[PDB]
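J.: Dumping the structure here so I can ask a few things about it.
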Amino acid sequence: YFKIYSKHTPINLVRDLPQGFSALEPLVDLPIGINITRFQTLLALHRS
Amino acid sequence: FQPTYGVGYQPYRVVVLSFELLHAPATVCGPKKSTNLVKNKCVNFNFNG
Ligand SMILES: *[C@@H]1O[C@H](CO)[C@@H](O)[C@H](O)[C@H]1NC(C)=O
């Protein structure tokens, strides 16, 4: 089972993580049934 | 394939369903037949398992 918990938070701090408490709600459970040992974030370029 | 041909030389549309039985997380389930809800009585309740 792949559990994804998530939370959206409106912040106004510039640089670092804000200090506070926010419990993450369960969003979606995924029936994947696969081995996972490595991950990589996906970003987006800006072209001009 | 002609309509005048006898049964046995006639086209048959064949659909074969294939499943795996309870070894991985499952995505396909059969329907759930929920009954009406009765309140204020001592009943045996079954809510989402
Ligand atoms: C999952 O992958 C890792 C590294 O590839 C491996 O060491 C581990 O044995 C694998 N687990 C299973 C259940 O195959």
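We number chain A the same way Swiss-Prot does; the residues here are 200-247, in that order.
Placement of Cβ uses the backbone N, Cα and C atoms for every residue, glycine included.
Pulled the feature table from Swiss-Prot, pasting it below:
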{"type": "VARIANT", "residues": "A:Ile210 to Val", "note": "In strain: Omicron/BA.2.75"}
{"type": "VARIANT", "residues": "A:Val213 to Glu", "note": "In strain: Omicron/XBB.1.5, Omicron/EG.5.1"}
{"type": "VARIANT", "residues": "A:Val213 to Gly", "note": "In strain: Omicron/BA.2, Omicron/BA.2.12.1, Omicron/BA.2.75, Omicron/BA.4, Omicron/BA.5, Omicron/BQ.1.1"}
{"type": "VARIANT", "residues": "A:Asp215 to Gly", "note": "In strain: Beta/B.1.351"}
{"type": "VARIANT", "residues": "A:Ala222 to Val", "note": "In strain: 20A.EU1"}
J.: Cα distance, A:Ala222 (variant position) to A:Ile210 (variant position), nearest Å?
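T.: With distance taken Cα to Cα, A:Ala222 (variant position) is 15 Å from A:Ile210 (variant position).
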J.: Chain B sits near which of the variant positions A:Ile210, A:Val213, A:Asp215, A:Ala222, counting only a Cβ gap under 8 Å?
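T.: From A:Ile210, A:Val213, A:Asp215, A:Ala222, none lies near chain B.
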J.: I want to check the contact list for A:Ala222 (variant position): same chain, sequence separation of six or more, C-beta distance under 8 angstroms. What comes out?
T.: A:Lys206
J.: List nothing but the one residue from A:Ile210, A:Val213 whose Cβ has the fewest other Cβ atoms within 10 Å; the candidates are the variant positions.
T.: A:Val213
J.: Mind giving me a neighbour count for A:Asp215 (variant position)? Other Cβ atoms within 10 Å of its Cβ, every protein chain shown.
T.: 6
